[PDB]
Amino acid sequence: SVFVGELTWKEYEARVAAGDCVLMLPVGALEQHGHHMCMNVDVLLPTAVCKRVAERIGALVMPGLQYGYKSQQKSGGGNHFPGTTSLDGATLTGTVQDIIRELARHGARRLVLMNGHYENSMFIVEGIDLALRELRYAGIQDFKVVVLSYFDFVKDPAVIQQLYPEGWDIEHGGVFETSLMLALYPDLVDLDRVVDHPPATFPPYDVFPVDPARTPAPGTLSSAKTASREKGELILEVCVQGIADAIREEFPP
Amino acid sequence: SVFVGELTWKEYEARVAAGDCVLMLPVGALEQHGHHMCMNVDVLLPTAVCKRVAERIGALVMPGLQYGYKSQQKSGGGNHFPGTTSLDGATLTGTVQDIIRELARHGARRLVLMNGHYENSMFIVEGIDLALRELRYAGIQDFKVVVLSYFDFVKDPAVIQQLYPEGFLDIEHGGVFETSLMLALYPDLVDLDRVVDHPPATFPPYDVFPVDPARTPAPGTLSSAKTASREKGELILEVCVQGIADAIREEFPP
Amino acid sequence: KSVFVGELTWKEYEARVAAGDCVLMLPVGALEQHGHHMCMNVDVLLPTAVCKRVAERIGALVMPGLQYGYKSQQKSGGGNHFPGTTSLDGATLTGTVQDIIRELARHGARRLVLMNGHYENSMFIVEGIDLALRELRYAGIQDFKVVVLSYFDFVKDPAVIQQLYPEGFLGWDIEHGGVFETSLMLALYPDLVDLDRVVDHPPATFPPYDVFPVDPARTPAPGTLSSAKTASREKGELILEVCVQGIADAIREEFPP
Amino acid sequence: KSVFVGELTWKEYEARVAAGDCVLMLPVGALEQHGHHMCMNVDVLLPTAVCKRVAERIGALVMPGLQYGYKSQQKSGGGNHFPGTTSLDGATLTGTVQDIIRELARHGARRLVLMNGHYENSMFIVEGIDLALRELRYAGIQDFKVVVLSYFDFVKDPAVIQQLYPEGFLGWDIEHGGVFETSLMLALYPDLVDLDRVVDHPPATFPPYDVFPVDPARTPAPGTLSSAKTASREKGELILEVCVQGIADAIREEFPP
Amino acid sequence: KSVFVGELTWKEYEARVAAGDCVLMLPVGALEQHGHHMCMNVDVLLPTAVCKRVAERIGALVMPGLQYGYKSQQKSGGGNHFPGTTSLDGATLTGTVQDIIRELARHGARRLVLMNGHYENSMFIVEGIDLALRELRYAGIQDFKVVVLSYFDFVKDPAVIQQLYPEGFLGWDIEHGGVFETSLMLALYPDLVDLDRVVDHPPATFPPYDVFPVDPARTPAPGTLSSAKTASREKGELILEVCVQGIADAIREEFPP
Amino acid sequence: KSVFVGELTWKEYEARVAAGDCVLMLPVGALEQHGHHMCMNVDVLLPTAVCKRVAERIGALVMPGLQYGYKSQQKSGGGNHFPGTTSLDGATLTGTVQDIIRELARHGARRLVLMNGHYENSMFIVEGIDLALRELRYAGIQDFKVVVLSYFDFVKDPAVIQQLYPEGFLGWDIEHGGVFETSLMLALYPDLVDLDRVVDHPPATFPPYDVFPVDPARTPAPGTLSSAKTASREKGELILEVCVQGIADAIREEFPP
Ligand SMILES: [Mn+2]
Ligand SMILES: [Mn+2]
Ligand SMILES: [Mn+2]
Ligand SMILES: [Mn+2]
Ligand SMILES: [Mn+2]
Ligand SMILES: [Mn+2]
Ligand SMILES: [Zn+2]
Ligand SMILES: [Zn+2]
Ligand SMILES: [Zn+2]
Ligand SMILES: [Zn+2]
Ligand SMILES: [Zn+2]
Ligand SMILES: [Zn+2]
């Protein structure tokens, strides 16, 4: 297994003892994803990508963070939806910080933080900064971290044309995530429940408290009507290949 | 599904709209469990118990907390072992607090926290208190929480005897109890042949910090799991599930 | 008098809020390196200048600006390893925003526009807003409304982008110390800009991931993400008018008389 | 002069730590209801009295005790719904322990014994210790050693338990306001105990789980978890001597001359 | 019965609060060096003794005192570089005060007097009170009233000042370990004061600013900011009676029956 | 040529710091009501102006000032119940000071002067400094020195106090919005003062204790603690020159090459 949770402490210790072991931590969220998909999507996708990348490059995968930062209207629909269960920023930051501190204690020095929930980004960044500050105080400056959101690896316009024949800041519960889920966890997707509505549009600013009227009723920012397993397989291949390459580049054996 | 994570928000909303929906939250840890078992035991076990209880009483299971408080020498071997990845007290407390705040926002009012890592106890308690305090400021005083550890529902002497025929002796970390449950639920994550059959750990009537590695058995286990078995696990599982299910029925009546 | 709250007596401020529909604006910036050709308080100066003009135009008031913001990130500000850049931890910035909102609510104010001038501040401003609103709710206050925006998000008209980047536009994710900010500075504070010191290097490019601790080798030596060689006061005057007009219209829409 | 740090001048304290092997002791208690027969500062008084006696025998010093502890839990202290009980949040107690350790390290001390008199304090004391030791490590200090204990754990001799509970032993789980604590008070502070007010009732029994908010109906009315009817000064003297010599010997072994 | 809450059973405490007009008092001190002639717990001992006497006269109750206070400052307490002085971080003291007020409110109490014996604690006590009152407001409680004071401020009668300082009065600024505190200690705790050890040095003088890290050379070697050579039991008794009667009347005025 | 860090490029700042012996100055103020005759940013404006002039004479640099300070207290600033006054929680202010010192240390700076213009900020600035210095030590830095002061403390010469208060001096305790600040504003920012609006009331007097929640009836209606009727540009010019050379000389003494 590539999952740290499924290893004995002796197996884990042996792996870290190699001195060049790469650890990966999926960071997601429990968030509404429309009428057609489950709420753990942001955990499932990065965990699936991590699993495959780890198998491909020989890394290990830490237990994923199941709860993330508050859902924002323009990226996740808004934190007023039922089901969505969010943490305060300080809580998420402290979790990332504590884990890095512990990995450093083990002797590990390479970590990939794979985000699957857009809103988590800056809180993961602060967690990394605070942890690295402490490590320096402990006399450790050789701990290296690579942070990324798996979905940022699908930029190639060529690939985009394939996913959107008819032609990113509106891909919550849409074609992208739904396609990936159809390729990975089809049993957790019910396409017949998709509400085919027009893409959500927003002015160049944000309003608080969140106004429910500004988010499409289903909670999705765009329709997943044209999602497919074929598209998900393409997305999966692009992400896994790209991320695996980045890791080989940043953490060579 | 009984797992909230596998439900769409409408399926979840529909259940809570009932008025007496019961939610369960597994709280575990990533901690060394000897040479014979994997490190996610404290998460796997409470989750498996929650799932079965949920199926029998019609409750829902929230995503489990994967990381818990620092492993203590006398209960989990110590936080000096590799693999064990622990949170500071404030972090765990804050996570529990945030989750309760959100569930209340959803309209839920019944929560069962099932702890699988001994050391988590008081931080789960503080998280609950701080959340309940805030709920009161929001005008909510009808949110009820039940906190329990599955390993506390096994008291029947007849059962204890079957589990420990050689005599019942706090030393269970990585021993017969957890190993048997794992053999029944996740046999592929256990290799009894790697078990180190050392005598139960004994400690002085106090604690020392920084933790002294010499005071913890080398394998990390506090007792031997040599006599662990699938059969014992099946017994423990059914006993805990039935006891917990009945307890929930009593505290959260339809 | 002035639209700056700091320049009003408490009686003047009280009278304004007593109107019941008074709009308050808070600029949020940073002290951060901006290359060899510009000063380091740009992120405070620009949103403050925009707030000033918008407030005067629509009849709002401007609160003292936050001079220090969140840690500079490599891909958006060059990185927090640079000398001069003086950053706050996330909790500190969040808490400052949270405290200000709590106090404005105490005064009786119920309308606030947060104008961000430093990209990295965004989510911490958001958390500060959320935590404050949560507290207001506990206090029995649910009519406080906040609008948060980055003045640079109001320049979209392709006709404008064309004039600003006749040679072509390569995204805004590289506008740190580039044509946009430098042009605004040339139009507002020309004395704090010296174009002859601009290093005309090609636009910085990055992979779709971040590395920590920050690697100095991945940021252009000058600290800028793109060259401001083609910056001008004319472009700045265009940017300024489009931003002021756009933000003023947005506030009129969200905070009607 | 005195074994209590608070009763020493800074010069006397300085001289004692300058020896290089000084052992410091910190009593950690609480202000909590202890039934109708005893006062509410028991959790502070007892560990302080035990520390004093141990200190006189080993040549240690006793720091001012922490008067406020963590929230009383139903199954161990009756519950935090009782009047009088005045509890701190976990972070507050943790921070207090952490701050004191940091200061003692500053003084040059490197040996500390924390004697907890309030069960609920345990994990927060442990966290305070860990956070302090982490900080000390960052400061280049790794020779600070801490021992944490409770006098309860030093009463294990069968011959002793039999003398204390001639009618059977049920464990320390239901001792709150019972025989053990009341007997010690009768021996040390007889004037703060009115045994004639003890409300006799069977030992508290609870299901294998906890409920929040705390349900007052699940705690015996008087607030005690067991009856102190059979408590006595004689039992208190026995417990005291047994705990003092046991703790004194534990300290000698962990902090050798 | 006793005026100390810690010495009451919860039943006795509940009855007193049930009256509806019960006043509670909380002494706040510190463990701090007090020269070569006095013990280090002076800041907690004095306010506790004054609270006790005030309470016996007005029928109030006294809570366990806070033994640890904020960091000693050079110009008020000598500096936090001295051995023995054991100080808390500001957040810790603030949180302790906040937690206690929250709990007293839960009890049903609505009147609190905080008597500070350590100058440096003042602002953290103030913040603790504000945060607690903010929370009470969120809980729907706005009738909790707090009075904060120090016995020092009740000694202003020229006639009394002359008797205490017949050679001249320079103010409270240099009183740390001086005539005022030492005289009170001589009248209340003679066993904890060894006047023969006093170092008769002139009043400490400092420049119009502070330096950090603290410079030990700027504090008189003994730790005192003025000489207690002229201190006496007689002056102590005078100070005590004046303070007790002044504080007692202040409380009657602020918390009318 | 400017002494303001915000108006320098990172290269110019880097050279000044790398040159060694660079003294940085940080103004810390507040947004607080200052009567009917003055604006609310006085506590920020004055220390910034003093710092600028001192910096120009000794070759120091001035950091962007902190615009928001700690809650106004009744006896020093009138109270935090006034509209306009916008205050931070203590932890927020301390964290801001702490983050700034950490960053300056990262830059390589080791000399900082904090000039406080809002009395209530003092202890939180102190805690910010201590927490920052603690961290620097963990980073292996023990040569960072901080000076904290207030221009108020540099006006002591009786000859000066004479010309300022020819009718008698009572102390700084009642100066909020009075002669001192108003005179400085008249000399530096006349357009932000309208002496005709001054309410000539007698100096505020308070009982020897504080009450919370704050009682509005105990603060003079205008918000001022004393009358600024006798304020003048001439007095302001005198105060300014006295403070500038006094502070300049103090810095030269504490920070020699
Ligand atoms: Mn998401
Ligand atoms: Mn465990
Ligand atoms: Mn910026
Ligand atoms: Mn207790
Ligand atoms: Mn003191
Ligand atoms: Mn002020
Ligand atoms: Zn998603
Ligand atoms: Zn386990
Ligand atoms: Zn900028
Ligand atoms: Zn007790
Ligand atoms: Zn004192
Ligand atoms: Zn002022």
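By the numbers in Swiss-Prot, the shown part of chain F spans 3-259.
Cβ coordinates come from backbone N, Cα and C, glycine included.
Features reported for this protein in Swiss-Prot:
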{"type": "BINDING", "residues": "F:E34, F:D45, F:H120", "note": "Zn(2+) 1 binding site"}
{"type": "BINDING", "residues": "F:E34, F:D45, F:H120", "note": "Mn(2+) binding site"}
{"type": "BINDING", "residues": "F:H36, F:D45, F:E183", "note": "Zn(2+) 2 binding site"}
{"type": "BINDING", "residues": "F:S78, F:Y121, F:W174, F:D175, F:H178", "note": "creatine binding site"}
{"type": "MUTAGEN", "residues": "F:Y121 to A", "note": "30-fold decrease in catalytic efficiency"}
{"type": "MUTAGEN", "residues": "F:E122 to Q", "note": "700-fold decrease in catalytic efficiency. No ion in metal binding site 1"}
{"type": "MUTAGEN", "residues": "F:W174 to F", "note": "2-fold decrease in catalytic efficiency"}
{"type": "MUTAGEN", "residues": "F:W174 to A", "note": "Nearly no activity"}
{"type": "MUTAGEN", "residues": "F:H178 to A", "note": "Loss of activity"}
{"type": "MUTAGEN", "residues": "F:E183 to Q", "note": "Loss of activity"}
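Sequence features annotated in Swiss-Prot and their locations in the structure.
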residue : record                : contacts (Cβ under 8 Å, 6+ apart)
F:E34   : Zn(2+) 1 binding site : F:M42, F:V44, F:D45, F:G71, F:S74, F:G79, F:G80, F:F84, F:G86, F:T87, F:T88, F:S89, F:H120
F:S78   : creatine binding site : F:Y121, F:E122, F:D175, F:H178, F:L227
F:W174  : mutagenesis position  : F:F154, F:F182
F:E183  : mutagenesis position  : F:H36, F:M40, F:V44, F:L48, F:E177, F:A230
All-chain count of other Cβ atoms within 10 Å of F:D45 (Zn(2+) 1 binding site): 31
Residues within 8 Å of the F:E34, F:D45, F:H120 Cβ centre (excluding the Zn(2+) 1 site residues themselves): F:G31, F:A32, F:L33, F:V44, F:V46, F:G71, F:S74, F:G79, F:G119, F:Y121, F:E122, F:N123
Output field, creatine shell: CB within 8 Å of site CB centroid, site F:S78, F:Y121, F:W174, F:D175, F:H178 dropped: F:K77, F:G79, F:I176, F:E177, F:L227
Residues close to Zn(2+) 2 site centre defined by F:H36, F:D45, F:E183, Cβ within 8 Å: F:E34, F:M40, F:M42, F:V44, F:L48, F:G119, F:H178, F:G179, F:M187
Within reach of chain C, those binding-site residues of F:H36, F:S78, F:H120, CB-CB under 8 Å: F:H36
Lowest local Cβ density among F:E122, F:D175, which the record lists as recorded positions, within 10 Å: F:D175
Listed recorded positions adjacent to ligand 6, that is, members of F:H36, F:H120, F:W174, F:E183 whose C-beta is under 6 A away: F:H120
Helix, strand or coil at F:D45 (Zn(2+) 1 binding site) [DSSP, three-state]: helix
Binding residues F:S78, F:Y121, F:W174, F:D175, F:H178 (creatine) - maximum C-alpha distance in whole Å: 10
Among F:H36, F:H120 [binding-site residues], residue with fewest other Cβ within 10 Å: F:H120
Cβ atoms near F:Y121 (mutagenesis position) (within 10 Å, other residues, all chains): 21
